[PDB]
Each structure stands twice: as C-alpha cells, then as structure tokens.
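S.K.: Sending over a structure as structure tokens; questions will come in a sec.
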Amino acid sequence: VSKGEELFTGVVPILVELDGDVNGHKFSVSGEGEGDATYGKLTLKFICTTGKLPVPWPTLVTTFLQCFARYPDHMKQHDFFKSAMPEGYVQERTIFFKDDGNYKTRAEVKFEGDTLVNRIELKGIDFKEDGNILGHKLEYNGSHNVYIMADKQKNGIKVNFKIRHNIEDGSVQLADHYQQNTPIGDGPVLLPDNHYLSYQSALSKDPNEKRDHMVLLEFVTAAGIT
C-alpha cells in the first residue's frame, strides 16, 4: 500500500478554514472533525465565526474532503485523491445555481502533520438578494452520485454532479457542479477510469451551540467499476 493510501488507514483529524464573499456579504467558517476512509466516514462540525451565515448551510455542503472516500479494494488504482497525498491537490469548482448566482471555490487540501487540512476561498456573484440563496428559502435537511473522469492533459481529474436543494415551497433549487482537481506536488498520481462516488449525507445541529453552525455526517463510497 502506497504512502498516500496508508495515510488513511486509520482515523484522521480534519481541519477546514473557509473565507467567503457572496455578493459582498463576507463571512468565515471554521470546521473540525475526523475521517475514517476505511469506512468512507466523515464526521464534521462547521461554525460561522463572523456571526450569521449569509447563505443557507445546505449550499455549502458540497464545499465542506473526497480523499476520505472508501474505495473498494478492486478499485484502488482509481483513487486519485489519496494518491496525491500528503502533498495534496487543489480543488476548483464553479457551482451554478439555476436562475440565480454562482459560487467559484478554490481549495487546497493537504496534510499539516497528521491533520488533513482544507483551506478554502469562496466567491459568489450575481445572486438575487431575495432569491432562494440570499433569501434563505432552502430547507436545512434537504444518496447522490459524483462523477469522476481523468483529465490526462492536466494530470488530474474532472468531476461533475448535480445537487437539488429543497425549497420551502416544495420545489427544488438546482446546483450544477463543475469541478477540477490538480496535484500540488510534482510527484506521481493515479488517473482513474470513469467512475463515481456515492454520497449519503445528513445535516444536524449541536443543541448546546449558540453560534450559527452545521453538524455534517457523510458516508462516501466509490463505485461504477465491476
């Protein structure tokens, strides 16, 4: 097993730091938790440290650690994420909210000692002040697939997927995701055959937490290659 892989055989502490600006509404979020890739398990708690989060927490779920996905033994040569560790990779995304604005994110995911860290910058523009996002019309508790393909030319991967956030009136707010990952190091990485990650997610609250926050539990499993 490679250095990349063996770095995830046990429980790994996680730290996330995000700075955002959506239509001029600036905010910061700190996250802590742990990942157990053996079980594709993520347990996290995010806290808005600047007061009230100006966007719905559900819209930040996908932004808030694919290196913790459980890759079946027979699919191990297709795990790009762990292969780039500990040096890490840069994840870039554009998330288009149908009939509203878009988020553009840049995240540097890598190890700092024994801690897996993700430093994120989020920029949102063209949002409607009273739309489903800035107007907070999305339900908090709104199995889904994330499609991965190799991008040989850029020595990384290209990822695409759609999320449908539940609107309070019963409708749905589509969030179309376009993602790219590129290694930070100059070392070797695994370029995968087409496959996907299956997500199970659940949002909750900490009963003793007064700050605006989100408790997020996820189970991520690679599939698509039999």
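FYI, residue positions are counted from 1 along the chain as it appears here.
In case you wondered, yes, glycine gets a Cβ from its N, Cα and C as well.
I grabbed these lines from Swiss-Prot:
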MUTAGEN   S143 to P (Swiss-Prot position 147)  Increases fluorescence at warmer temperatures such as 37 degrees Celsius
MUTAGEN   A202 to K (Swiss-Prot position 206)  Abolishes the tendency to dimerize and leads to monomeric fluorescent proteins
MUTAGEN   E218 to G (Swiss-Prot position 222)  Suppresses the 399 nm excitation peak, leaving only the longer wavelength peak at 475 nm
S.K.: Across the 4-residue break in this deposited model, measure the distance from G142 to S143 using their CA atoms, rounded to a whole number of Å.
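M.R.: Spelled out: 4 residues absent, and the flanking Cα atoms 11 Å apart.
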S.K.: Which residues, sitting 6 or more apart from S143 (mutagenesis position) on the same chain, put a CB under 8 Å from its CB?
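M.R.: Non-local contacts for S143 (mutagenesis position): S198, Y199, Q200.
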S.K.: To the nearest Å, how far is the Cα of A202 (mutagenesis position) from the Cα of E218 (mutagenesis position)?
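M.R.: So the alpha carbons of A202 (mutagenesis position) and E218 (mutagenesis position) sit roughly 7 Å from each other.
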S.K.: May I ask which residues of the same chain, at least 6 positions away in sequence, place their Cβ under 8 angstroms from the Cβ of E218 (mutagenesis position)?
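M.R.: Once residues fewer than 6 apart are set aside, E218 (mutagenesis position) is near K41, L42, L44, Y199, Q200, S201, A202.
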S.K.: Return the count of C-beta atoms lying within 10 angstroms of the C-beta of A202 (mutagenesis position), excluding that atom itself.
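M.R.: Summing over all protein chains shown, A202 (mutagenesis position) has 10 other Cβ atoms within 10 Å.
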S.K.: Hey, does DSSP put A202 (mutagenesis position) in a helix, a strand, or just coil?
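M.R.: The three-state answer is strand.
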